[PDB]
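*Asks:* Just dropping this structure here.
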Amino acid sequence: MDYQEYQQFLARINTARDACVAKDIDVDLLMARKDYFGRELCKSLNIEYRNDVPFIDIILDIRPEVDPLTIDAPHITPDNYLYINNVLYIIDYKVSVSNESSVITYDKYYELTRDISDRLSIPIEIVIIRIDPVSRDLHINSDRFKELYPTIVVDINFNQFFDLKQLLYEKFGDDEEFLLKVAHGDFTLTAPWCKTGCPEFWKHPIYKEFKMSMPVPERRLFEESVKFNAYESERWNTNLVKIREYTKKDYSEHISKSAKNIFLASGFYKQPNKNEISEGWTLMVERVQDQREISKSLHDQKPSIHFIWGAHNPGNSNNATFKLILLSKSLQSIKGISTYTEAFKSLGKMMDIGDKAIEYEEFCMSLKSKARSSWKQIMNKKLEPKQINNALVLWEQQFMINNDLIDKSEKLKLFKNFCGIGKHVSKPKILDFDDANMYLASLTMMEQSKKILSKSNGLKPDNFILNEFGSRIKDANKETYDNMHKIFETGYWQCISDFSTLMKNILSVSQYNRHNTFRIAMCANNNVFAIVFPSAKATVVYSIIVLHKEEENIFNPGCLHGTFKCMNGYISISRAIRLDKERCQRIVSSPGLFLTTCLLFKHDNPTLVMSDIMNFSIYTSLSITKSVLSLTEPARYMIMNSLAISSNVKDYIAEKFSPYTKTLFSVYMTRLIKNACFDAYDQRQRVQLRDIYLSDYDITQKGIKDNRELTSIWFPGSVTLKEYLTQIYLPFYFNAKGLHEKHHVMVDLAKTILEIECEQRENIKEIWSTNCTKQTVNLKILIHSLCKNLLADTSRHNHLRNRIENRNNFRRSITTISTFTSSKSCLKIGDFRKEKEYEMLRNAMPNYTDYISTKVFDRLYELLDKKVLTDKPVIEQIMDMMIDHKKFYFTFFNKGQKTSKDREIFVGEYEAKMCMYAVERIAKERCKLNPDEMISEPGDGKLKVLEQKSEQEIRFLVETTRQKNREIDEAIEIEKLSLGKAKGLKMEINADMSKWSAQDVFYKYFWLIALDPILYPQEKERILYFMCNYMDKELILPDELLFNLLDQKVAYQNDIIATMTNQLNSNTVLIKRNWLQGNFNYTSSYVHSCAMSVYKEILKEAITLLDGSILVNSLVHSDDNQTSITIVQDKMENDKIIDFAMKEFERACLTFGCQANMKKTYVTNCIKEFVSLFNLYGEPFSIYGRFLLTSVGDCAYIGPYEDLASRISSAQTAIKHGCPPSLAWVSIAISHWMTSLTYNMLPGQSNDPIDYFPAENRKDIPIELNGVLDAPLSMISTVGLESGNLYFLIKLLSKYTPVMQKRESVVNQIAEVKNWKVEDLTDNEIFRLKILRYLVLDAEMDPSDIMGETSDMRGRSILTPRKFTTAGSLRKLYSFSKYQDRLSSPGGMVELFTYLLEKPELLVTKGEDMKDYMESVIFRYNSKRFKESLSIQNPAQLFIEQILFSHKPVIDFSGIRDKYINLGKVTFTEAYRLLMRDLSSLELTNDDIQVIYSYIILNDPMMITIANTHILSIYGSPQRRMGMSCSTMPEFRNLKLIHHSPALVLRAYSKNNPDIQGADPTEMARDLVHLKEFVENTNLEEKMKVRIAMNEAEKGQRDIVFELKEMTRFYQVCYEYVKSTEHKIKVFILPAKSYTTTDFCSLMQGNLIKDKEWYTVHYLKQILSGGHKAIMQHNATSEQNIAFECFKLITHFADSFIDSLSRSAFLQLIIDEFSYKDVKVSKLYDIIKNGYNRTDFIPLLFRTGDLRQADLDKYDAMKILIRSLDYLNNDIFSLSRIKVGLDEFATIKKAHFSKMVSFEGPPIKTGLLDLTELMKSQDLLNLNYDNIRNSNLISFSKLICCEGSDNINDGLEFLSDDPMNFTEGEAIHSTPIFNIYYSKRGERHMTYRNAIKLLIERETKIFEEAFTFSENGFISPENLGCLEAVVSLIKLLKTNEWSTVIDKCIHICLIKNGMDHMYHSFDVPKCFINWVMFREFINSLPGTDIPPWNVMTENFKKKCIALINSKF
RNA sequence: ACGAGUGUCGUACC
RNA sequence: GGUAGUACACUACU
RNA sequence: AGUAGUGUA
Ligand SMILES: [Mg+2]
Ligand SMILES: [Zn+2]
């Protein structure tokens, strides 16, 4: 941890050049890690630190009286010992990831100490403390030791040692001897998976083709390699080395040629520019005109928004019946003649209620009351229309189509030519997007929309989002709050809210619409209506009707049918719209999308116009068509390529960009993109980089400058680069998934697949070539690279085969693998004609391969039941299937993604799944070792990897450039020399691969299989036979696609499908070279990595020819490549290098069969983009807008709480990806609004709970009771929706704890709960506490409990609606048929249930046996929810059903009442009322409050830590986020009590045998003991037994299913208790790098409070608590950390800012009276003295005496006499630094000065400076000399306490005169130009005192000339009289900080001028209490306009005038 | 009419 | 020409 | 363990 020791290790690594000493380096590194952990553990435990203390020594120490030689002490050396309570504990520190060494050392030490334990009559305990370096989880075996130490708070980081190990291994990676020397064990191969290999593989036609393709020597080499057995051979790498040596000549020749190409390359690469963009645009428009039908008519446009809107009418009433009457009258009174005017008038007559409004209301109310009285739908009773006036009414807003009221001809005209009901190869018609008239029409449309919608609403901006989240959003960003207020005031919000409400009403009324009825939908607007036409994927037909007084005052986005005159104005009818419920639901959610988009685009940008942003967002948010889809996604490639250094944007536009402009908005956005391309080319040079700050240990202040110089894209303004990237990339997420149509997408996907297959069949005939032919692989280079990479990878780890089998469950059963037991679909081949009934297709097409789709688990059940599969180890069965399954069949379906063209998705059969599983797991485990591979990297860690690569490339650039240009810089401190100096080049190739799986040479994987060392020859033969049979796979065409292709009746021109299928005579097509998408990810990625390694070699050699330095980092996921190249050379310009690098990148991709997408491949100098993730310049960046937009996404629609928890997930992910707090809060508000809208809980609505509960606002109601979340954003991110209860409890603590403990730790504050008075609690608090006590917890719980259930062990759902829903067909499931047979079997259920009781662990864990699996599969069918999931369900239909059933009795209140002490289903409102009634009778007591606190907070260490962070937080100096970084969330529960896996522990507990398969005998015993203790102390077994007994007695018969359910919850709780370290991968973008839990919490809290700036957070006490997950914590930690921080801060502050002489007196004075963090510093000093950590404060102790020479001896042991020390420190006056020897220096570690604000004490008055305020000073404590000398007199005036000082020179004497540090910045001279700033030791003239002197002189001169009221000067007697007047004035009035700072500044000026005597003699002038003339004088004050004091003097005068006027 | 489409579709049926 | 089972939301500062 | 959702390729 020590930085000097880190430097020492770095020097050892750098200077080392022998692999024999690198082992010494690594061993020393491991010892340093162990000793560091031991020292930190001893500090935490507060025990004296020892290492390898002799056992005889410890025996003598514990028993000095006994004579030595009484017994031979064992030679073992314990790390440390501890003797308390007559028990000796032998402690051993271990820093390992495993327990093998721990257990063997435990056994050895125990055996060797038994004899001494018996003799000396002392029990000896062997305690092994083990820490896991990668996840800091502590493991302790001795429970007695853990009893001694209840809280162990070891919080340390091992990242430094990992970095050194990585540096050593990368330096000596090329040395195979070093790898062998550091290898663990030898090369070991497990037992062969198969006993025999395929003999028919050699006869396979595919193998014959491959063999004939290869030349003869390669055929021989392939046969030898596949027939090679590593275990039999003397060396495993015998054949690998032979092949590598054979191919070395060709490999070296290829590398040398490719390197020689650098000279032949010119400087001209594919630069994007305006000419290329224009030519590409011309080619694109030509291609689009050829492929489409271009229309120049505006009347051919399609609706941009399927809606028309008009402002409301304040004069008219908003009652529903009045609106209906008004609509009927307006429809009837249409004047004029038109096509449908008579139909509209007839409809208005049909809906004419007349004057019988009361009768209509009564009829509708009676119907609704009848409907709502039943949980189920009312059946068998027919609704009969009632005639009211001329209206035949069936329901509210439902009317008959009366044949008498409408002519038949008019009715058919309307229904067919208008609504399309009863209605009934050319090119798709699209508008001309390049036509000037068409673009002018689009501009006119957008201008009209802006004009109509920019006006004010005229109504209150009050709404749910604002009311419930305005405070949070305002505190986060007042500007965001103001933007929201403006948005809600404008008319865009009213229009989109009206459209959403109206569309929800349309969806509600369309469910029960009949064929002869039409519905009327109404919204809050009294002028906007909807008429829903009859309808039967369900569709909705609606027409929007708008009433407006003035014509042309309507908002028409190309949806209007016509505007007609009526009574009292005009009526406008929109054209009929037919939409899918999926698009309708998006429209309903659209307000959230609109608000999110507007706030994202406007955030932190004053140069943008909110009107323009909303004008764009209203169209993108409501876009539900493919027209905008065709533009959003290609825009990324177009604009990003244009900004790039090298890109083929011209070819991209010409060949791929295909705008689909069916709408005027699409035309407008096409023009926007076109302009943005040229602008992006023009403005690529305005990107600038921040000044890098390098500390040589970490990088801070890195990235890209924030200057708004780039032009905005979609709307006028200026943006930063980050905002520009957001504007480029966010629009892709405006698209909607599932917009495609199955018919067309199946046709296109089949066409693409068959076209690729046909092209491969015809054109592609060569497999191996040397000239980089398309779809061809260079054989020699491939083989050589594969050999090299395989050698390196398998040399890295010696047990690769064992690791594969262990991690992939190869040795375990088939039923224990998730991918083989899932509910995903799989293909089944065979005769299934009966189930499928299709008949016509079967008869008409002979060669039809019959197939059916089934679930994976069902297929596994079938194969197990038919004995095709067994429960033997899975790998043996997999290889058996590799031989048996000769024919592979696949089918495909469309993904339905959000891109313009859908993606084909392939489904395979079970045997193919298993074979590919084996191959892919082998490839995966070899990819894990390779650093370049990125699929093996867990998700979201790729951001951290990108950051690390960028940081090391920055460091390499700086170091290499400085090292090379040292000579030139020395010569400078010449222009000709500067010309010839070396320059740095940085290159980022963000690349894409074209047709990764479609066009790939599958033969290159044969070599990967054959050259693999870890496989046996028989395994290789079987796998190669599988691959050969895979290359003969057949694609089964889908039945629906075949149906449509057979129902055409007109022959297609060139039907590729018919050609490939023999004129539709077969449904199967043979696919050979296209390994199917997604099946061979790891293998393809490995070969991609090998290709990039060859590229790296080529680049390194080529740069070697240039005598330069290069660093190449390549990241490869599957087909997405991120290659960054850093070059520092001087021979040639950068253009030649860029051209050469790009040409060789393309050539290297083509060499290995890959093909880079040059259209989508672009080169940048700074920006990295690997997988939707960006690294701007060392600084991580991500588009969190996608997570922000997914806040309104679909959910399970289970209930109000379940729905909310799903969307808070998206909010939290957005927070993790860098979303600012205000936008995160907006997303949370939108999620709450969406849920409340779904369940009709919005304010004022029926299910709104605010009235029924004692709460002022919905923040007071619990989430489970339908409140809104109220908690800090850091809490929401960390604990995740438990934050509601946590925040409520913390607020209760902060409100009711006594003042003495108010600033104590959470455990102490909870211990003080017994003193609470329950009578003082408010009604809301009482209600919430009762809810927590009785609804969340159990009545049996007692405050005396020591262990209890954690919040993760219990659910939170209370009010969940129930639905009467049919299960579905489920006919095709063989397992379901077996389950039905078993159910119909006599009593089979009792046996199956009995088996599940006998093996209860099967309920929660996977079974390890076929019988166990088959029983579980049969059992799951009992649960209704599983069957519902099995049936396909539409989320759109579920959402509408939840809306409709909101008033029906759905809540089962019996279950809720069963929760507390001791009917029919109930509605939401009645449930609220009943819950309040039930809770009224219950009582609450201090005992109950203690139970709540103990069971909610004291259980979880994470909950305790979060509560401590909230209570004890101190917020420091604000600062702008300069350089961000990634940091993963650490583990909050470090202590581990269970070692074994939870499944194994549960299996052992179900039985009583600690000895289980795969379970360590003795290790499982303690886990079983712990689990039994947990069960007994929580009384789970007793509670379950009592519950089942009571239920059995109540029912009268044994409810066996109830017993199963009880066992399920019991084992669920047991599983949650015994769950081990999950170690989730959760990374965060944070202002700084965090290493420990406290650092992470500080960074989270400081980052998630304000949008503008982030704060430094330190904690008053120690936040972390040492405890276990389910054990109560009643012990708080010590204050030693506070003492350490205090005295480190004190020593270093005194050294830095105090003169050498005054330092000791300063220390003594501050020790005597001051206090740190509410703790007296004398007490902290006593803690340090009377403690076992005194070697960290040797200089501090020396200055205060102490030492006693024991500390010096201990320090020497860590590596010196007292008098020698005293003599040596004669010249040194440093409090923090002392010299024990002539060169040895004992020092105290530094602490950040931001914590100095925690010191409180009496003033330290010396000279005129009061040092207390200096410690409290914020500006003047900075270490940099420049920053100190450049501070202001406003800050400096705080330190002035003169009381009669004459000279500032003697006043400032009490300041440090040692040299300070200053930041010197230098340029780098690289193609991306940037400056690095590094602090360096300054010379003598720059000291703290000198900086203060310069500050004083400059600022006082400025202030003097600012306040020379008289012309003579500052010292003139008249000016002095004016100063006397002003000081008397300010003394006479109330003190203000303006007055104080002005007084201090004038005082310091007078001290400089030596006017102090009169200053202290200032009094009221004799000419002056005439307040009138004081006012006259101050109003006559000649205030100057000097800029710093201009605002200051005016404010001071104004405040004085206001105060003196308020006085009178 | 609307959704989709350089694949004949959905658009309630006999 | 005839046929076309199918119980309910919003109801508002507008 | 099952189910749902989201992001990624
Ligand atoms: Mg990419
Ligand atoms: Zn003074």
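Counting begins at 1 with the first residue displayed.
This entry, so its header tells us, was determined using electron microscopy, 2.9 Å.
Cβ coordinates are placed from backbone N, Cα and C, and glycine is handled just like the others.
Feature table excerpt (Swiss-Prot):
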MUTAGEN   A:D52 to A  Complete loss of nuclease activity
BINDING   A:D52, A:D79  Mn(2+) 2 binding site
MUTAGEN   A:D79 to A  Complete loss of nuclease activity
MUTAGEN   A:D92 to A  Complete loss of nuclease activity
DOMAIN    A:974-1162  domain 'RdRp catalytic'
BINDING   A:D1120  Mg(2+) binding site
BINDING   A:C1842, A:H1947, A:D1956, A:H1960  Zn(2+) binding site
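Could you place these features in context, so I can see how deep they sit and what lies close by?
*Replies:* In the three-state DSSP reading, A:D52 (mutagenesis position) counts as coil. The 10 Å shell around the Cβ of A:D52 (mutagenesis position) contains 9 further Cβ atoms across the protein chains shown.
On its own chain, A:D79 (mutagenesis position) has A:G38, A:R50, A:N51, A:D52, A:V53, A:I91, A:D92, A:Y93 as residues at least 6 apart in sequence with a Cβ closer than 8 Å to its own Cβ.
Secondary structure at A:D79 (mutagenesis position), as computed by DSSP, is coil.
Secondary structure from DSSP puts A:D92 (mutagenesis position) in a beta strand.
A:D1120 (Mg(2+) binding site) falls within a strand when secondary structure is assigned with DSSP.
Within 10 Å of the C-beta of A:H1960 (Zn(2+) binding site) we count 14 further C-beta atoms, all protein chains included.
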*Asks:* Are there any residues at least 6 positions away along the chain from A:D1956 (Zn(2+) binding site) with a Cβ closer than 8 Å to its Cβ? List them or say none.
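*Replies:* Correct list: A:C1842, A:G1844, A:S1845, A:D1846, A:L1950.
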*Asks:* Are any of the recorded positions A:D52, A:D79, A:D92, A:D1120 near ligand 2, with a Cβ under 6 Å from it, and if so which?
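*Replies:* By the Cβ criterion, which requires under 6 Å to ligand 2, there are no hits.
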*Asks:* Taking a cut-off of under 6 Å between Cβ and any atom of ligand 1, tell me which of the recorded positions A:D52, A:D79, A:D92, A:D1120 pass.
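*Replies:* Among A:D52, A:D79, A:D92, A:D1120, near ligand 1: A:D1120.
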*Asks:* Rounded to an integer, what is the Cα-Cα distance in Å between A:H1960 (Zn(2+) binding site) and A:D1120 (Mg(2+) binding site)?
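*Replies:* Cα of A:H1960 (Zn(2+) binding site) to Cα of A:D1120 (Mg(2+) binding site) measures 76 Å after rounding.
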*Asks:* My understanding is the cutoff is Cβ-Cβ under 8 Å with a sequence separation of 6 or more in the same chain; which residues meet that for A:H1947 (Zn(2+) binding site)?
*Replies:* A:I1840, A:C1842, A:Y1959
*Asks:* Can you tell me how many other Cβ atoms are located within 10 Å of the Cβ belonging to A:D92 (mutagenesis position)?
*Replies:* 20
*Asks:* Determine which residues of this chain, when A:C1842, A:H1947, A:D1956, A:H1960 are set aside, have a Cβ within 8 Å of the centroid of the Zn(2+) site's Cβ atoms, and list them as they appear in the sequence.
*Replies:* A:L1808, A:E1843, A:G1844, A:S1845, A:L1950, A:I1951, A:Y1959
*Asks:* Under a three-state reading of DSSP, tell me whether A:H1947 (Zn(2+) binding site) is helix, strand or coil.
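*Replies:* Helix, per DSSP.
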*Asks:* Going by DSSP, give the three-state secondary structure for A:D1956 (Zn(2+) binding site).
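*Replies:* Where A:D1956 (Zn(2+) binding site) sits, the three-state DSSP reduction gives helix.
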*Asks:* Could you tally the C-beta atoms, other than its own, that fall within 10 angstroms of the C-beta of A:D1120 (Mg(2+) binding site)?
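*Replies:* Result for A:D1120 (Mg(2+) binding site): 19 neighbouring Cβ atoms inside 10 Å.
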